[PDB]
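Notes follow the structure.
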Amino acid sequence: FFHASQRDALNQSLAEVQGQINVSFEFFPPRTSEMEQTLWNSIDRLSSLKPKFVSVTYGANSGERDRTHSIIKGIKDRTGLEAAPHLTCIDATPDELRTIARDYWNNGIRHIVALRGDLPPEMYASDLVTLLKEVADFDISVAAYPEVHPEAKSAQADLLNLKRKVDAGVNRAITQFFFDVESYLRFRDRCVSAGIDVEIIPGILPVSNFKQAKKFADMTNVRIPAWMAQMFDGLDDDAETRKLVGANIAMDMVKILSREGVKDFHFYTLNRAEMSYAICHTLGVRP
Amino acid sequence: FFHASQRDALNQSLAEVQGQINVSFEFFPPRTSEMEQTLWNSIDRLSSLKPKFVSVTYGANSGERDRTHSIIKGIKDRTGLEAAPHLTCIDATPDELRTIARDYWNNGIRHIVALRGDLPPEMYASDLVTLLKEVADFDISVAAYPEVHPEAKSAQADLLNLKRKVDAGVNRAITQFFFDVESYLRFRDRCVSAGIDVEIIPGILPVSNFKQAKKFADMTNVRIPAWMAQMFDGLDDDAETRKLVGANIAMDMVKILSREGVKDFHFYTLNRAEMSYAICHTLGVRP
Amino acid sequence: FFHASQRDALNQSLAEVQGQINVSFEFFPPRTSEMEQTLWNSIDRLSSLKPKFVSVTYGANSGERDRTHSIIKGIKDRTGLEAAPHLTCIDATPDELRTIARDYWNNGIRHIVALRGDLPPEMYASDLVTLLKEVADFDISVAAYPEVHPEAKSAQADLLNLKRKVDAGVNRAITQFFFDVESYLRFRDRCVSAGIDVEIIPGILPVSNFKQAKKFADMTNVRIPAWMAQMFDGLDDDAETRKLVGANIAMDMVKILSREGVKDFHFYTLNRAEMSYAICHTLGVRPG
Amino acid sequence: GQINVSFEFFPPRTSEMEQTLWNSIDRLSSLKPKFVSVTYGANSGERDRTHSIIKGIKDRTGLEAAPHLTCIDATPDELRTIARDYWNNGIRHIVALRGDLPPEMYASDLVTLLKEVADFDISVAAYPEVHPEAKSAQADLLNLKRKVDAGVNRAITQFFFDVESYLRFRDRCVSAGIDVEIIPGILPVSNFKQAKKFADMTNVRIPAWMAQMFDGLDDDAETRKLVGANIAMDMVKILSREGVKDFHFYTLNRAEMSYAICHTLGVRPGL
Ligand SMILES: Cc1cc2nc3c(=O)[nH]c(=O)nc-3n(C[C@H](O)[C@H](O)[C@H](O)COP(=O)(O)OP(=O)(O)OC[C@H]3O[C@@H](n4cnc5c(N)ncnc54)[C@H](O)[C@@H]3O)c2cc1C
Ligand SMILES: Cc1cc2nc3c(=O)[nH]c(=O)nc-3n(C[C@H](O)[C@H](O)[C@H](O)COP(=O)(O)OP(=O)(O)OC[C@H]3O[C@@H](n4cnc5c(N)ncnc54)[C@H](O)[C@@H]3O)c2cc1C
Ligand SMILES: Cc1cc2nc3c(=O)[nH]c(=O)nc-3n(C[C@H](O)[C@H](O)[C@H](O)COP(=O)(O)OP(=O)(O)OC[C@H]3O[C@@H](n4cnc5c(N)ncnc54)[C@H](O)[C@@H]3O)c2cc1C
Ligand SMILES: Cc1cc2nc3c(=O)[nH]c(=O)nc-3n(C[C@H](O)[C@H](O)[C@H](O)COP(=O)(O)OP(=O)(O)OC[C@H]3O[C@@H](n4cnc5c(N)ncnc54)[C@H](O)[C@@H]3O)c2cc1C
Ligand SMILES: Nc1nc2c(c(=O)[nH]1)C[C@@H](CCc1ccc(C(=O)N[C@@H](CCC(=O)O)C(=O)O)s1)CN2
Ligand SMILES: Nc1nc2c(c(=O)[nH]1)C[C@@H](CCc1ccc(C(=O)N[C@@H](CCC(=O)O)C(=O)O)s1)CN2
Ligand SMILES: Nc1nc2c(c(=O)[nH]1)C[C@@H](CCc1ccc(C(=O)N[C@@H](CCC(=O)O)C(=O)O)s1)CN2
Ligand SMILES: Nc1nc2c(c(=O)[nH]1)C[C@@H](CCc1ccc(C(=O)N[C@@H](CCC(=O)O)C(=O)O)s1)CN2
């Protein structure tokens, strides 16, 4: 019984990797008192899993950018975990960036996720990496796109950009979320073929709100397989079933990736802990 | 990428079986006002899925047995669904049984799950089937044990008993719950080899409370694979993670069984709807 | 990676079977002082595995039969395990049989392996079963032949004869040794399909001496699959390799059988403990 | 048979181990291995002991004998003299390694140096579960490719007990454009305690069923040998079914287990 054994094998393999998996969690600046509370609950919950690091997204408005720094600081004080702020090239001059970078370093924040940034309705990520490396010897993470950045002139160019980016001084790449596991695996192979020597860490998005995930997916060129669309069909008013189905999907994904050698996962928590916590548990990442 | 494709294939196959799967739900007599409320909520929730039938377990004490009948009646009135009461050979003479059977039939209850019954601290199931068939032409379901009934002198004898049982006039067999999918598949094959012509419907137990499931499993000779025990290890005080992990397991199980030709599932709901409802959804069984 | 995945699953399921396996060991009356030393050393070793029971073959020689009863007694006293003597219908009147039969029961021997017996150069096993149950409610084990008994006129006829025998009052059947798992599996299915209510316990022969195994098989109608013949080809003078190869085959066999639901094994130890001890170990059957 | 095998031996440090080794060499030589190799240990024998065994094997059996040459605590000039001497004296196959550090040169630098000296047949190490010092799995694979492109005939993998780990690695190698054979290094296990210590030290994973299989056998050598032979024969059977046509055995200087495994593979003496 093929599938029967294959499943038992996969399950047993997953149980045995307990203690070898590195995880990281991504959070975003809360916009309300309610969101803030959820965030700190999630931070405390996930901090007990001892992630290699946690990161905080960087938006464009000034208040939000001041928010990123305060939350990073708040996370460091409260948990003692390495917190990496996301830094973009949007609405910032090289001089402001060097200042922000110098201040981050002097404040004990030596890991930065260097990004170009979403374009609001000049320099590229590689330029930021170079700039940052000139300021200090930062630990740097950058974005990778298994399904190709929607702006790239070609997959070749996008893959080449990643290489250029990595060459400037990157420690790891974190992929855009995906639901087609094979796209990630193939991309990981193409990266080797492109001479990129850093680990390609999959960014995992546990889906609880499909409507919103689909919209984000449609804007980022992320493919939603037909089976997944059918799996969430008819659940617009059933949050409970969506959570169980989404967890099942996320869990199946990390199980397969783990069997393919992946030992690092980055979770897009959307500031909630439940799903990512449970996924990490199946991965053997526990308190 | 083996596992990658195999998974996508399994997932797509599951999506395409939508509308071909028959399901049934098992409930037990509530013992408190709170349990009763949960039950009716679950009944209403699951009734919208149009199960082929629902059943209600039969205990030994007199009040509980009067409970089984009232709940069956309550279910018929409220939903109009076919409700099958479980009937055991415990604390009952052939004459009482014939009376109970005659009264069930005259009351519109023509489907009975015929059982010997758990032994409290004479005749066997096959005897009850024969007795029932003499009273009326009942639609009859009986229990099957993929991992062998703990009382059987041997697997051969237990399998032979099932055949004897089926020969007396059974429409289907429902298996004891299991977590080793291969045991069920092999058993299904052995049943054919034994000349048993009824469908062997898997009884699915969605696990949310592992401690209790393990105890029941240990008493019924049901094996808990090591990977599953590890999956629930450390979750005694985390109901949320247990539910997500349990749903993942149940969902993986019905997905594999479905690919192996199973088109009938019987759920041990434990009077709760959430898990079974979500599992049925992944099976394409929706409102 | 289908072969690999299935292999992992198999090893794992076997790994957690540890504890739910029932094993029994078969011995034969030694014919030399050396053989005796070896036997009791093996009995001591294997006993620490807590076998459900152990049995001793029954020859036709009057003096050797005394050894059968004797050894059973030794085992009984020495280790305290259930020792079931083999009983044949060779050179014995229905009256003598009842004698030793109830003579055994008075000595604490409640389990007997009832056989017709090899015919040295009127009644059958079924007749002996009936004869024993009347003398007392003996726990009885009988022989089964997955590849058909040599004398049987037909597979079906042989199969019905087994039922006849079982329907006479037996608790379990033990198969002639075999090397093709399928034949055993199919036979086991045909058995339930024929209404035989007892388990068909596989008799495992761990092969170290292929030449002698092939000869015993050629006499017992047991098939030596080609792959097995090729596996031992060229090892006539290499006992070490024959042992490793044969241990491998037996471990592979009980692993497949275990995954198929078989929870009972009977080992033809040939009075040696090493191989059977190792196979049991892989089945999770280990000492304290 | 279409199946090729090679055996690995280590320099004996005692009279007893030396006798064991030569007995094994005679036994295994009859299987006509494609080649045999002899490891190196800076503080466990040095180059002279490795060279000695290689010379002995060659004169005694006439088989192709490949020394494991490391480039640690060795200068480029010394390495050149060494290679020259080996070549002029009939040693045309070398297992080029960086060496266990008791960065300088990496194995790829050694491969280049060797090819400059002569057209050696070269074998290098590959790690299905990633070399413990690698920056990442990606980098370790890239470095294998770089090493292979330097002029390698084949790669021999570190031992492993998770067969899928090897299969997945072989596929990644092919996807990476590495065209040489990735020969699985097989370790027949009789002494589990020692194997476990070496594995934990090299990041080789021990499946749960395996550790369970050796549990309670610390003082039972006979059962360990039977159980370990079973594990190895199973492994090579699966690998063989998966298209593997070459096996490299870590004999630990003992022939019984490897000889039997080869037998089950159809690799037998041509008597
Ligand atoms: C893990 C992760 C975290 C993120 N966090 C944030 C966040 O906090 N805030 C936010 O605003 N966004 C965030 N993003 C989104 C991201 O900034 C957008 O995807 C953005 O459009 C590209 O950023 P990048 O760093 O990948 O850009 P780059 O690597 O610079 O690439 C962007 C495009 O330019 C192309 N390109 C590169 N160099 C050249 C060149 N010289 N000429 C022409 N084309 C070129 C590339 O192929 C690509 O199409 C995140 C994405 C990921 C995957
Ligand atoms: C779907 C399902 C629903 C259940 N619902 C209930 C419930 O509501 N209430 C409750 O009390 N229990 C219930 N049970 C549990 C069940 O009653 C126990 O497992 C009980 O021990 C056996 O019942 P059975 O109908 O399988 O018995 P049977 O089929 O009669 O078998 C019981 C044992 O007797 C053996 N046997 C049969 N005939 C003979 C013979 N002539 N001589 C010797 N041995 C023989 C069989 O091999 C077996 O070991 C349920 C089980 C399942 C799987
Ligand atoms: C576990 C095991 C232990 C054994 N131990 C011994 C031992 O210690 N000593 C020894 O001498 N031999 C022993 N044997 C061998 C055995 O006695 C021979 O195989 C013998 O030829 C048949 O014995 P049985 O009990 O199977 O005979 P039976 O079951 O009587 O069958 C023998 C033949 O008669 C046929 N048959 C059976 N009953 C009838 C009937 N009533 N009418 C017509 N045909 C019938 C069958 O089809 C068959 O061909 C053993 C075999 C096994 C597998
Ligand atoms: C078949 C086999 C036989 C062996 N025999 C011996 C023996 O006899 N004696 C002994 O001492 N050891 C031996 N080893 C062990 C080996 O020497 C160690 O694993 C050692 O640490 C690495 O050697 P390598 O030849 O694989 O080195 P390399 O291929 O140089 O790899 C070592 C590390 O450096 C990295 N790397 C490669 N190039 C670069 C670069 N340019 N920049 C940065 N990183 C780079 C790799 O990814 C890896 O982490 C053997 C291993 C195998 C599998
Ligand atoms: N183009 C782009 N890609 C990115 C990110 C980004 O900022 N831009 C960050 C990470 C975003 C991960 C997400 C996936 C789905 C998301 C989602 O559904 N967000 C909510 C909003 C959540 C909130 O309130 O912040 C929504 O779109 O309605 S957020 C990774 N990838
Ligand atoms: N031997 C036996 N087997 C049976 C059943 C049975 O009644 N007896 C009915 C069905 C029982 C299915 C269950 C699996 C796990 C269960 C469980 O955990 N029950 C709770 C009690 C639930 C309640 O309050 O009724 C407990 O054991 O604590 S109930 C199927 N199999
Ligand atoms: N026909 C028949 N079948 C039987 C048995 C029997 O007595 N007769 C008993 C059991 C015999 C099991 C054996 C398989 C191979 C054996 C063997 O090789 N015996 C050695 C003698 C014993 C020894 O090896 O010391 C030989 O024939 O040379 S003994 C089961 N089957
Ligand atoms: N890092 C590293 N990897 C290597 C080798 C090496 O030298 N270093 C050579 C080969 C070593 C193969 C071995 C696997 C297990 C071994 C072992 O247990 N050796 C015992 C000695 C066994 C004996 O010879 O009795 C020990 O030194 O503890 S030796 C292949 N891989």
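To match Swiss-Prot, the residue numbers of chain B are left as they are there, and the shown ones run 3-123, 129-294.
Cβ atoms here come from the backbone N, Cα and C positions, even for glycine.
Here Swiss-Prot describes B:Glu28 to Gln as a published mutagenesis experiment; the accompanying note says: Abolishes enzyme activity. If you look up Swiss-Prot, you'll see B:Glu28 marked as active site, proton donor/acceptor, on the strength of a curator's inference. Feature annotation from Swiss-Prot assigns NADH binding site to B:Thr59, B:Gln183; the stated evidence is experimental evidence. The FAD binding site annotation in Swiss-Prot covers B:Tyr60, B:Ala62, B:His88, B:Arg118, B:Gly119, B:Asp120, B:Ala132, B:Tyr152, B:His156, B:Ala159, B:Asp165, B:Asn168, B:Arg171, B:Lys172. Under its mutagenesis annotations, Swiss-Prot gives B:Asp120 to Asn the following note: Strongly reduces enzyme activity. Strongly reduces affinity for 5-methyltetrahydrofolate. Residues annotated as (6S)-5-methyl-5,6,7,8-tetrahydrofolate binding site in Swiss-Prot, with experimental evidence given as evidence: B:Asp120, B:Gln183, B:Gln219, B:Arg279. Swiss-Prot lists B:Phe223 to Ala among its mutagenesis entries, and the accompanying note reads: Strongly decreases substrate and NADH binding. Listed in Swiss-Prot as a mutagenesis experiment, B:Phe223 to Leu is described as follows: Slightly reduced enzyme activity.
Overlay of Swiss-Prot feature records on the structure.
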residue: B:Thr59; record: NADH binding site; DSSP class: coil
residue: B:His88; record: FAD binding site; DSSP class: strand
residue: B:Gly119; record: FAD binding site; DSSP class: coil
residue: B:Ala132; record: FAD binding site; DSSP class: helix
residue: B:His156; record: FAD binding site; DSSP class: coil
residue: B:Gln183; record: NADH binding site; DSSP class: coil
residue: B:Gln219; record: (6S)-5-methyl-5,6,7,8-tetrahydrofolate binding site; DSSP class: helix
residue: B:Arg279; record: (6S)-5-methyl-5,6,7,8-tetrahydrofolate binding site; DSSP class: coil
Of the recorded positions listed as B:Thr59, B:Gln183, B:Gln219, B:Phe223, the one whose CA lies nearest the CA of B:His156 (FAD binding site): B:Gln183
Checking the binding-site residues B:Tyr60, B:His88, B:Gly119, B:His156, B:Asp165, B:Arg171 against ligand 6, those whose Cβ falls under 6 Å of one of its atoms come out as none
Spatial neighbours of B:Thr59 (NADH binding site) among the recorded positions B:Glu28, B:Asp120, B:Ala132, B:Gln219, B:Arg279, using Cα within 10 Å, are B:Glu28
With respect to ligand 2, which members of the recorded positions B:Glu28, B:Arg171, B:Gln183, B:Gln219, B:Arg279 satisfy a Cβ distance under 6 angstroms to one of its atoms? B:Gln183
What is the Cα to Cα distance in Å between B:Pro123 and B:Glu129, where a stretch of 5 residues has no coordinates? 15
Distance, B:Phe223 (mutagenesis position) to B:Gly119 (FAD binding site) (CA atoms, angstrom): 15
Taking only the Cα atoms, work out how far B:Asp120 (mutagenesis position) lies from B:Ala132 (FAD binding site), in Å, as a whole number. 11
Where does B:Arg171 (FAD binding site) sit in the DSSP three-state scheme? helix
Write out the long-range same-chain contacts of B:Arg279 ((6S)-5-methyl-5,6,7,8-tetrahydrofolate binding site), meaning residues 6 or more apart in sequence whose Cβ is under 8 Å from its Cβ. B:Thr40, B:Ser44, B:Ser215
Cβ neighbours of B:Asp120 (mutagenesis position) where a neighbour is any other Cβ within 10 Å: 12
Of the residues named as (6S)-5-methyl-5,6,7,8-tetrahydrofolate binders, B:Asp120, B:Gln183, B:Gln219, B:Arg279, how far apart in Å are the Cα atoms of the most distant pair? 23
Counting all other Cβ atoms within 10 Å across every protein chain shown, which of the recorded positions B:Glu28, B:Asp165 scores highest? B:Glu28
B:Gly119 (FAD binding site) has its Cβ surrounded, within 10 angstroms, by a count of other Cβ atoms equal to 17
For B:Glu28 (mutagenesis position) and B:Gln183 (NADH binding site), the CA-to-CA distance in whole Å is 12
Would you mind ranking the recorded positions B:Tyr60, B:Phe223 by how many other Cβ atoms sit within 10 Å of each Cβ and giving me the lowest? B:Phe223
Give the maximum pairwise CA distance in Å, whole number, for the residues B:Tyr60, B:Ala62, B:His88, B:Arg118, B:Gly119, B:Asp120, B:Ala132, B:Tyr152, B:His156, B:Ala159, B:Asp165, B:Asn168, B:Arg171, B:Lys172 listed as binding FAD. 25
At the Cα level, what's the spacing in Å between B:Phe223 (mutagenesis position) and B:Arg171 (FAD binding site), rounded? 27
Go through B:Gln183, B:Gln219, the listed binding-site residues, and name the one with the sparsest Cβ surroundings, counting other Cβ atoms within 10 Å. B:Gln219
Three-state secondary structure, which DSSP defines for B:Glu28 (mutagenesis position): strand
